[PDB]
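Taking it in order: structure first as structure tokens, then the write-up.
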Amino acid sequence: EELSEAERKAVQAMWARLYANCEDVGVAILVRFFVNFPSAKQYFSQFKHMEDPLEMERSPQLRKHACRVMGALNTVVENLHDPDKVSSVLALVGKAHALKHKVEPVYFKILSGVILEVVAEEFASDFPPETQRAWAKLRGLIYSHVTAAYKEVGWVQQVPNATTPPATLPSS
Amino acid sequence: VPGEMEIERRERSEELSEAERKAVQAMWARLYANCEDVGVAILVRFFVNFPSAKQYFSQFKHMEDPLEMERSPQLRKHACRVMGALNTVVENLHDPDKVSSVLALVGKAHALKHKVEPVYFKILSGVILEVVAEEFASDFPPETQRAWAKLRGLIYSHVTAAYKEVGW
Ligand code: HEM
Ligand code: HEM
């Protein structure tokens, strides 16, 4: 689903308030994500054993990713008026994560959900249905473009996904 | 290993050697891992010492209290953006056209949209180097100082060339 102009401008304004604290917000997002989904830490050699969120917050590798994530998303959000630019930015991010980092797409789905949870909580006083819908669309946009990029490089998404163990007595 | 005369030129060059690049990249990564706090500290130091530079920022140009400046969303957003753009430069120092493309974009935007006097780039870069020198005072033999001096000169030379290109 495509953002209307009003939806775009709402997201852009809300996002700019987050980006003014780019690292505190990115770190909060990532820590919440890793605490809730420790399997996602597998990709990060320097914090894959960390359990304590206080320790995670101070991990340089985590913090660098937090800063890079916020920068990349900032480029997306500032350019939402330019669909072709949005597509190119997310295609680069997607292809890098598919090919260099080999990240399971499930982690993009999940992280995008965490971002939305953090926004809904940070802006709970200012989050009516119109604004909720705008952010939901942005989540969809991010995941859609990233998965398209994975498909383009030949990642074949499976149902059940690739990580799920086999049923001992399956059914069709 | 180059000839002596080519070494003499590498010393005055714009471009960082592989050894200089790796030094800068390693040290920079420590700063970028604290992108927000470092960027904000850099800008607040800059504006306190160079209040004339505040003029370009419509939402904090009137502020004299450094505590208020520090909390200004416009200042903080710029701090994050500066750190992101510099990070792109440092990570791509091996690729001169990528460095040039990032710094041309920045330079032309600041010349044309923001109408910033180019000297402020020289000044701000200086402040970045001060903050680096403070963070790393032990890991800093003369060659390491020189590597950062070259980065500063590289940034300013690219930006000034972008200003000239757009007819500043
Ligand atoms: C909104 C979603 C995300 C964005 C915008 C994003 C963006 C970035 C960027 C810009 C970089 C640096 C350039 C590069 O090395 O490719 C990066 C690196 C990386 N990303 Fe992401 N990322 C996202 C989600 C994820 C997820 C879900 C994972 C795994 C759970 C992940 C794992 C990694 C890893 C392992 C690196 C390399 C880290 C390192 O070298 O220290 N990313 N990401
Ligand atoms: C390392 C040097 C610098 C870098 C890498 C840098 C980078 C950036 C970037 C990426 C943006 C956002 C995109 C844009 O609007 O152009 C920006 C905006 C801006 N920059 Fe810089 N900048 C630097 C130095 C300066 C200096 C020295 C000044 C003035 C003293 C300045 C004034 C501005 C202004 C006024 C904006 C627009 C801010 C807004 O609309 O909220 N910048 N800069």
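Residue numbering for chain A follows Swiss-Prot; the residues present correspond to positions 17-188, in that order.
So this one's X-ray crystallography, 1.7 Å, going by the header.
Placed from the backbone N, Cα and C atoms, the Cβ positions cover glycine too.
Sequence annotations record features per position, and here Swiss-Prot assigns heme b binding site to A:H81, A:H113. The DSSP secondary structure for A:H81 (heme b binding site) is helix. Note on A:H81 (heme b binding site): other Cβ atoms within 10 Å of its Cβ, all shown chains, come to 18.
Look at Swiss-Prot and you will find A:18-167 tagged as domain 'Globin'.
Under its mutagenesis entries, Swiss-Prot includes A:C38 to R with the note: Decreased nitrite reductase activity; when associated with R-83. A:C38 (mutagenesis position): 26 other CB atoms within 10 A of its CB, across all protein chains.
Where Swiss-Prot documents A:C38 to S as a mutagenesis experiment, the accompanying text is: Loss of interchain disulfide bond and loss of solubility but no effect on homodimerization; when associated with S-83.
One entry in Swiss-Prot concerns the mutagenesis experiment A:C83 to R. Its note says: Decreased nitrite reductase activity; when associated with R-38. A:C83 (mutagenesis position) has a Cβ environment of 24 other Cβ atoms inside 10 Å.
Quoting Swiss-Prot on the mutagenesis of A:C83 to S: Loss of interchain disulfide bond and loss of solubility but no effect on homodimerization; when associated with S-38.
Residue density at A:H113 (heme b binding site): 20 other Cβ atoms are found within 10 A of its Cβ, drawing on all protein chains shown. For the recorded site, A:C38 (mutagenesis position), the DSSP three-state label reads helix. A:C83 (mutagenesis position) sits 7 Å from A:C38 (mutagenesis position), taking the CA atoms of both as reference points. The two recorded residues, A:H113 (heme b binding site) and A:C38 (mutagenesis position), have Cα atoms 21 Å apart. Secondary structure at A:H113 (heme b binding site), as computed by DSSP, is helix. A distance of 12 Å separates the Cα atom of A:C38 (mutagenesis position) from that of A:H81 (heme b binding site).
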